[PDB]
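Below is one structure; the comments refer to it alone.
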Amino acid sequence: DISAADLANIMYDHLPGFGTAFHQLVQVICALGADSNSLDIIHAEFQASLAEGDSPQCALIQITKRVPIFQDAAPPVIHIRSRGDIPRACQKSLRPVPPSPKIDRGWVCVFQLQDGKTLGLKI
């Protein structure tokens, strides 16, 4: 079996840019998949509807819609020290967090500052 880190780097390589929301989503998919022994499934859903099939971003989103661990799953909260600790490329994807945010509905994660303020990352 493939490690979360390795599968992540494989995914990163298909992604335009750096530190985008889709990067953050890769990190979320690989973490949550690892917690569930689903990295196999995920790796294959990424390749199956990769070619062709969908764009890499679309293979990612399709993973959050098709792979069972993500259905009705709340986005993970990531605690950060400052508003600066959010990758610049994520800035144009940040939104206020609504009630009951869902990963399969596009919410990558929720950034929780020290002041208590939250910023949601949406794809």
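In order, the residues displayed for chain A correspond to 218-340 in Swiss-Prot numbering, which applies throughout.
If you check the header, you will see the structure was determined by X-ray crystallography, 2.5 Å.
Here the Cβ of each residue, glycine as well, is placed from N, Cα and C on the backbone.
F239 to A appears in Swiss-Prot as a mutagenesis experiment; the accompanying note says: Complete loss of interaction with host PRKRA and subsequent immune response inhibition. The Cβ of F239 (mutagenesis position) lies under 8 Å from the Cβ of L232, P273, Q274, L277, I340, each of these being in the same chain and 6 or more residues away along the sequence.
Among the sequence features in Swiss-Prot, the mutagenesis site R305 to A is noted as follows: No effect on IRF3 promoter inhibition. The Cβ of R305 (mutagenesis position) lies under 8 Å from the Cβ of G236, each of these being in the same chain and 6 or more residues away along the sequence. The DSSP secondary structure for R305 (mutagenesis position) is helix.
Within 10 Å of the C-beta of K309 (mutagenesis position) we count 8 further C-beta atoms, all protein chains included. One mutagenesis experiment catalogued in Swiss-Prot, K309 to A, is accompanied by this note: Partial loss of IRF3 promoter inhibition. Complete loss of dsRNA-binding.
Quoting Swiss-Prot on the mutagenesis of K309 to R: Partial loss of the ability to efficiently antagonize the type I IFN response.
In the three-state DSSP scheme, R312 (mutagenesis position) is classed as strand. Applying an 8 A CB threshold to same-chain residues 6+ apart, the list for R312 (mutagenesis position) reads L336, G337, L338, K339. According to Swiss-Prot, the mutagenesis experiment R312 to A carries this note: Complete loss of IRF3 promoter inhibition; dsRNA-binding and interaction with host PRKRA.
On its own chain, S317 (mutagenesis position) has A291 as residues at least 6 apart in sequence with a Cβ closer than 8 Å to its own Cβ. Swiss-Prot documents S317 to A as a published mutagenesis change and attaches the note Impaired viral replication.
Quoted from Swiss-Prot, the note on mutagenesis experiment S317 to D is: No effect on viral replication.
Counting every protein chain shown, the number of other Cβ atoms lying within 10 Å of the Cβ of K319 (mutagenesis position) is 15. Quoted from Swiss-Prot, the note on the mutagenesis of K319 to A is: Complete loss of dsRNA binding activity; when associated with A-322.
Annotation of the published mutagenesis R322 to A in Swiss-Prot: Complete loss of dsRNA binding activity; when associated with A-319; the original residue is retained in the structure shown. The Cβ of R322 (mutagenesis position) lies under 8 Å from no Cβ of any same-chain residue at least six residues away in sequence.
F239 (mutagenesis position) falls within a helix when secondary structure is assigned with DSSP.
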